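A.B. asks: Once you've had a glance at the structure underneath, I'll fire off some questions.
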Amino acid sequence: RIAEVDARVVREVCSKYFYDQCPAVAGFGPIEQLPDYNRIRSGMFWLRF
Amino acid sequence: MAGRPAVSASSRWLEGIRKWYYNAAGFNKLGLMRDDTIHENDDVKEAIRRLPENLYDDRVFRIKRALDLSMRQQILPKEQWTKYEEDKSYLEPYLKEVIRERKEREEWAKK
Amino acid sequence: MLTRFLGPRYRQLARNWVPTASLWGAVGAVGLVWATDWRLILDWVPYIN
Amino acid sequence: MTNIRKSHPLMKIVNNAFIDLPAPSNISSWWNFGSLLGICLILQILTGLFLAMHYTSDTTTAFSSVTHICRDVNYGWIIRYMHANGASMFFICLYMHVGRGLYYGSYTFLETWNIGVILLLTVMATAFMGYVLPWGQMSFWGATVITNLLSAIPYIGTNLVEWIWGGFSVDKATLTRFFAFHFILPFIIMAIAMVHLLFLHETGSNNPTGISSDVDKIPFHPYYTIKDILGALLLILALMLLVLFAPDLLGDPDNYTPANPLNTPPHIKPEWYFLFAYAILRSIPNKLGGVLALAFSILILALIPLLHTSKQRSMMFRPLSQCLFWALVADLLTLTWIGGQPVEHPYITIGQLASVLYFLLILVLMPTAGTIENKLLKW
Ligand code: HEM
Ligand code: HEM
């Protein structure tokens, strides 16, 4: 199964679970600088943030 | 002995005028005490820096939730308002010392 | 220093700047007169009458 | 390569004030007028430049060129009216920008507030100078009465009145000067407005609560840009409603006849955003008193920060001052209503009372209001 993974598979698989999906964020400590969720959400796609 | 310089205010007695004004001011509806709404000048800001951690952290959340209420244009439920009798000045003792310190410093300069 | 009186120090400071402030006002006076050849000022000077 | 460390050694670092600037979360809609004011500047300059490509300042061909703009130029009729009604939207937005500072104690930002008054004075100068450009018996005569007020200044009045006029009265010499002056001043306003923000971003913004909002700041980009865009549309809707459905609703009909120095209009009056100041000047029979009261009322804004008395900043928790604030707004509307009416016996009495109350409220009643509540709150 490892030998059957290539760039095309990684690009397709990553875009299916990472691209445009809503992430879950957990913070702890001095997280004042931590960006707002909309800033975090808009980081899930390119050329449209 | 409250309300107005006269022995009796316009709307009967004197003590109830301040109680009436507290509900009229409406900062209790937001869950803020009286000293949580004070103007932060170069004097009050220093007197905040002397607050104990237990009292300073409590003030932060009371302000933090009030801005959430103001953002939504809402108020706390009737049971969560700051009672006029239960409202206590947690900043007056600290303000007075900075008043005393600043007055001595200012008057010492002119001598 | 005398038992923290009411504004003695600033009176002394003001008197130091009075001679220069009085002469500074001459620039505001003469300079304004010099700017627009004001009629009733350029009459007492001997050369510029 | 750090996406956060963007093209920083460029002009974007300045633009971080538009994207990553901390702003209070509880900002109400009354703050939107700051961004609306900037849009009003850009809209006025955009339409103004295209108007200046067909307007000619010579008296013999000033009014006729305005008619040629509407009648002949393709889509030139709308541009003339978004300019005429954009100034109406400008002063609508300008007066709420001042009012919010009065209510929410934003004048505690002494540097920003003082630059704000300078910005206010510059626009009223630009609006007054641009009204004379059409040269239409309201331009000539509206400028005649207001400019002649400077003759009341002692020992220098007539010297500078003629120096403003470029002659013995308003004429072609004054008209050409105004158009050149009307062209330059708006670009000065952009520079001052940039300075206006520079004195504010260092100290942050204000909130309706009036307390420090450092504990609940939010990024500007995803929350207020879309809030200002919605506010911008409400401005475009309101401005376009006048332009497309009642273009001459606010402007006086008498302005459509060519200026005639030998003939006077039935009633003389400035635009609606100066009518509040016209009433104050007309209150006092004295000439020197009237011009001073006209200037003092506008310049009283700089005196407001020195009159603060309450230990609370905003008027949110000051019910006694709230009753006075809307009394001042109502009185300012009374001054606006009585400004456009002829000086007769009912408006002479009401005019004096409204004017004397305008200064009495801010100078006496409002500072006394803050003192009374300060005693009422054990401090
Ligand atoms: C804050 C900026 C400005 C304000 C508040 C303003 C205001 C005004 C007002 C109230 C009028 C009277 C129109 C009428 O009553 O019919 C006017 C006319 C005019 N303005 Fe401006 N103006 C501004 C900027 C500019 C600029 C930047 C230009 C040129 C580049 C310009 C060019 C003109 C012209 C040519 C007229 C005469 C044409 C007409 O009245 O339709 N304005 N302006
Ligand atoms: C063309 C004219 C003007 C422009 C473009 C302009 C622009 C702005 C903008 C964009 C803001 C920030 C927006 C906001 O915080 O809501 C602001 C803030 C402010 N301006 Fe102006 N302004 C103008 C005229 C004035 C005037 C007439 C005043 C009269 C007092 C003024 C006083 C203030 C004050 C007090 C603030 C504080 C805002 C705060 O407390 O958050 N400005 N200005």
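For all residues, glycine too, the Cβ spot is worked out from N, Cα and C.
When I checked Swiss-Prot for this same protein, it listed these features:
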BINDING   D:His83, D:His182  heme b b562 binding site
BINDING   D:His97, D:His196  heme b b566 binding site
BINDING   D:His201  ubiquinone binding site
VARIANT   D:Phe90 to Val  In strain: 65, 66 and D
A.B. asks: Going by C-alpha distance, which of the recorded positions D:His83, D:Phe90, D:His182 is nearest to D:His196 (heme b b566 binding site)?
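C.D. replies: Ranked by Cα distance from D:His196 (heme b b566 binding site), first place goes to D:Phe90.
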A.B. asks: Distance between D:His83 (heme b b562 binding site) and D:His201 (ubiquinone binding site) at the Cα atoms, whole Å?
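C.D. replies: Here the two Cα atoms lie 31 Å apart.
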A.B. asks: Quick one: Cα separation, D:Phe90 (variant position) versus D:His182 (heme b b562 binding site), in Å?
C.D. replies: 16
A.B. asks: Please list the binding-site residues from D:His83, D:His97, D:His196 whose Cβ falls under 6 Å of any atom in ligand 1.
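C.D. replies: The ones that qualify, in sequence order, are D:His83.
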A.B. asks: Using Cβ-Cβ distances, find the residues under 8 Å from D:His201 (ubiquinone binding site) that belong to the same chain and are at least 6 apart in sequence, listing them in sequence order.
C.D. replies: D:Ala17, D:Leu21
A.B. asks: According to DSSP, does D:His97 (heme b b566 binding site) sit in a helix, a strand, or coil?
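C.D. replies: Assignment for D:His97 (heme b b566 binding site) reads helix.
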A.B. asks: Taking the recorded positions D:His83, D:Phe90, D:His97, D:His182, D:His196, D:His201, which residues show a Cβ-atom distance to ligand 2 below 6 Å?
C.D. replies: D:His97, D:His196
A.B. asks: Taking only the Cα atoms, work out how far D:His182 (heme b b562 binding site) lies from D:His97 (heme b b566 binding site), in Å, as a whole number.
C.D. replies: 23
A.B. asks: So for D:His83 (heme b b562 binding site), how many other CB atoms are inside 10 Å of its CB?
C.D. replies: 18
